[PDB]
Amino acid sequence: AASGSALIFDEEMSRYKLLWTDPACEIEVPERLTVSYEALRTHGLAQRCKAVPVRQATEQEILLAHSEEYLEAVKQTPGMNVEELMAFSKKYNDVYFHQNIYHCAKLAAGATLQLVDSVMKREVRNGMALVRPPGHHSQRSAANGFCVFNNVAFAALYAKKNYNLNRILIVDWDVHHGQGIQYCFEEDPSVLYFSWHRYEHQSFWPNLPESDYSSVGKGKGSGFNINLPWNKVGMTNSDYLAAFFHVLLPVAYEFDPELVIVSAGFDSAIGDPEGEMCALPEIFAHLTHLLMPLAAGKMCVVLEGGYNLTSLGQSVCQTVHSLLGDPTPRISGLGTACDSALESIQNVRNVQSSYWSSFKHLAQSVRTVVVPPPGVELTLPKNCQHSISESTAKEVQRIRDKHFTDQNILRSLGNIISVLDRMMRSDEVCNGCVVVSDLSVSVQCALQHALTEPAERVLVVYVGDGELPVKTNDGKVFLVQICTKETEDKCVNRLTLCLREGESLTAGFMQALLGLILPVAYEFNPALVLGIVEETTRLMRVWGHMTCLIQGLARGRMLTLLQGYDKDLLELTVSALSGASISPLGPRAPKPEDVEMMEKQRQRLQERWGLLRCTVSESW
Ligand SMILES: NCCCNCCCCCC(=O)CS
Ligand SMILES: [K+]
Ligand SMILES: [K+]
Ligand SMILES: [Zn+2]
C-alpha cells in the first residue's frame, strides 16, 4: 500500500567550503553533492523519485542527541571571521567550520528527519537523502571528522519518539567507524548499530579501541553494537558480501527491525583516496537489495562519506537503482574472503555468539508475467501480465516427437518457452511465474530450452522431496533442494537441505538461506534462476523472502514453476517477483540437528565455494 522512493536534496548544502589549507579536510568538497545529484539526473533516476523539500531541524530535535552547550557553541559560528572559525575547528579533530555550515548542518539534519517521516507515514516505500555535512562521527558535544551533527542518530531517536519504534537497525557501510552513533546508542538495545570500517589494528583514523570487534555494548544494550574491523586495505566485493551473509544479515533477520537506517558512505568503494578499498560501485546495488525485506522495505538511506567524484556518483546511482527496484547487476569474480577478512569475521562472530546464538561453534515496462491455469483470472499488480505463438508451438511439436504425450501440458511448456524467450530476449520482461502441470516434463523442457537461450549458468531451486529431475555434472547448472528425506549429498554441484518439520522450520530455513544458499549462488553468478515447488505450508511463511533475496542473481531473471494451484502461494510468488514490499517474519532459534546438518554441508562445500567460509582456513 506504499510506493515510490524519496530523493531529498538541496543545492544549499553545497554552499560551505574549507577556507584554509588542511590536507585532512581537502577531500570534503561541495562538489560531492553536485556530482551525486547530476549523476542521478543523467541516468534518469532523480526524475523517478518523489522529491521532498528540505526543512531545518528544530532546536529540540537537535537536542535529542546533542547538548545545549555544544549547540550554543555551533550556533555562534555564522558570526565568526576566518580567523575565528579556524580556531573553533582546531578545538576538534579533522573538521572545518564555515560561515554557512551551521545553516546546512540543520538542513542535513532536517532532510534526514523528513526522510523518516516520508517513509514511516507510508508516503513512499524507501528513500535517500543526499546531505552535507555527514553525521556518524559527531557526538553529544563534539564535532568530529567532517561531521557537525549526527544525522542518522537524529533519525533513530526521532523515529523512536514520534513513532514508538522498539527496534531500529542502523547500517554504516562507510569505511570509518561511526563512533558518534555507537556512543549514543551504546547502552541502548532498541537501536542495533552495525559498522564495518577500515581499522588496520587501530593504526587508522579515528584510532579507537572502541572501534574493535570487542566493543559489543554496555549495560542492557550489550549485543546490539557490532563492529567489523577491516585490518587490510583492498577489500574486494567478496569481502563485503561475506560480511553480510555471515555477520550482518543473520543478526538483522533475528532482530526483525521495524526501520532500517543506512549511513551510506561511499568511500568504501574502489578509487577512494581515504578508504583504499577495491569494491565496485555495483556492490552497493546488492548491499541495499539484501536489506529490502527487513522492516517491510522501510529503508532510509542517508549519505555519509565518499570522496572520489567519479567513484562516488556511480555508487549513488547503484543505490538508487535498487531502491527503485531496478534489476541488480550480475557480479562475478567472487570467492573466498581474504584471510584478514575471514579473521575479523571469525572474531566478531565469536564475541557476539553469546548474544546471537546462531554464531556458536563446537569446540576444536512490464516486469513480471503470470500464466495461471486456463480460465482463471486474478488481481495482479501494475507489474504483471498473462500469456503463446506459432513459432514456439513449432518448437513444442519438436520436443514431443523427440523426447516425449497429448494434453494441455503442451500449453504449459509452450508458455514456459514464450516467457523464457521474453526474459532473455528484448528485456521484454524480467522475471516470470508459471503455474504448472507435470513436473518432470516441465523442468526438463524449461531448463534445456533455457541453456540454449543461451544461459551460461543456471541456478535451480527446488522445494519438495522428489527425485532429481535433471542431472548436474557439466559445471553449468547448480541445484538447491529443500526436502524432508536426507539425500546423503554426494556431488559438489548440489546442496540438499533436509529439515525437520516444526515451528523451527522457518527459522532454520532463513539460517540456511543467508549462510549457505546465498553465498553459493553469488559466487556461482547464474544467468537464470529456476524456482520449482512441489504441490506437496511452511513455504508460505518464508517463500516470500526467498524469492526476493535470490533476485540479486541473474539480473533478476527468475522463472518460477508451481505445481498444484495454491492461490495464496501463487499470489505470494507474484507479489515478491513484482517488487512489492515483503512482510516481516517476526523475531528465532533453529534445532541443533538443523545447524549440525548445515555446517556439515558447509564444510563439505566451502572448499569449492569459498564464499561459504566464515573462518580462516586451517592450512595443512
Ligand atoms: N590517509 C588517511 C588519513 C586519515 N584522515 C582522516 C580524515 C577524516 C575523514 C572523516 C570521514 O571520512 C567522514 S566519513
Ligand atoms: K562504518
Ligand atoms: K546499540
Ligand atoms: Zn568515511
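Every residue number used here counts from 1 along the chain in the order it is shown.
In case you wondered, yes, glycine gets a Cβ from its N, Cα and C as well.
All protein chains shown were included, and the count of other CB atoms within 10 Å of the CB of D94 (mutagenesis position) stands at 18. In the three-state DSSP scheme, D94 (mutagenesis position) falls into the coil class. As annotated by Swiss-Prot, substrate binding site applies to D22, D94, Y307.
According to Swiss-Prot, the mutagenesis experiment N93 to A carries the annotation: No effect on steady-state kinetic parameters. Over all protein chains present, the Cβ of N93 (mutagenesis position) has 14 other Cβ atoms lying within 10 Å.
According to Swiss-Prot, the mutagenesis experiment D94 to A carries the annotation: No effect on steady-state kinetic parameters.
Taking Cβ-Cβ distances under 8 Å and a sequence gap of 6 or more within the same chain, the neighbours of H137 (active site, proton donor/acceptor) are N144, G145, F146, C147, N150, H176, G178, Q179, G180, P206. According to Swiss-Prot, the active site, proton donor/acceptor annotation covers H137, on the basis of experimental evidence.
Residues annotated as Zn(2+) binding site in Swiss-Prot: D174, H176, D267.
Around the Cβ of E274 (mutagenesis position), 21 further Cβ atoms fall within 10 Å across all displayed protein chains. DSSP assigns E274 (mutagenesis position) to coil, not to a helix or a strand. The annotation that Swiss-Prot gives for the mutagenesis experiment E274 to L reads: Affects substrate specificity, diminishing N(8)-acetyl-spermidine deacetylase activity by 20-fold and enhancing acetyl-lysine deacetylase activity by about 100-fold.
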When you look at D22, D94, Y307, which the record names as binding substrate, what is the longest CA to CA distance in angstrom?
15
Under 6 Å from ligand 2 by Cβ, which recorded positions from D22, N93, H137, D174, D267?
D174
For the substrate site given as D22, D94, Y307, which other residues of the same chain have their Cβ within 8 Å of the site's Cβ centre?
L18, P23, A24, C25, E26, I27, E28, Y96, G145, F146
Can you tell me which of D174, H176, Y307, our binding-site residues, come within under 6 Å of ligand 1 at the Cβ?
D174, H176
I need the CA-to-CA distance for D174 (Zn(2+) binding site) versus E274 (mutagenesis position), whole Å please.
11
Compare the Cα of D94 (mutagenesis position) against each of the binding-site residues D22, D267, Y307 and report the nearest.
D22
Give me the CA-CA distance between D267 (Zn(2+) binding site) and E274 (mutagenesis position), in Å, as a whole number.
7
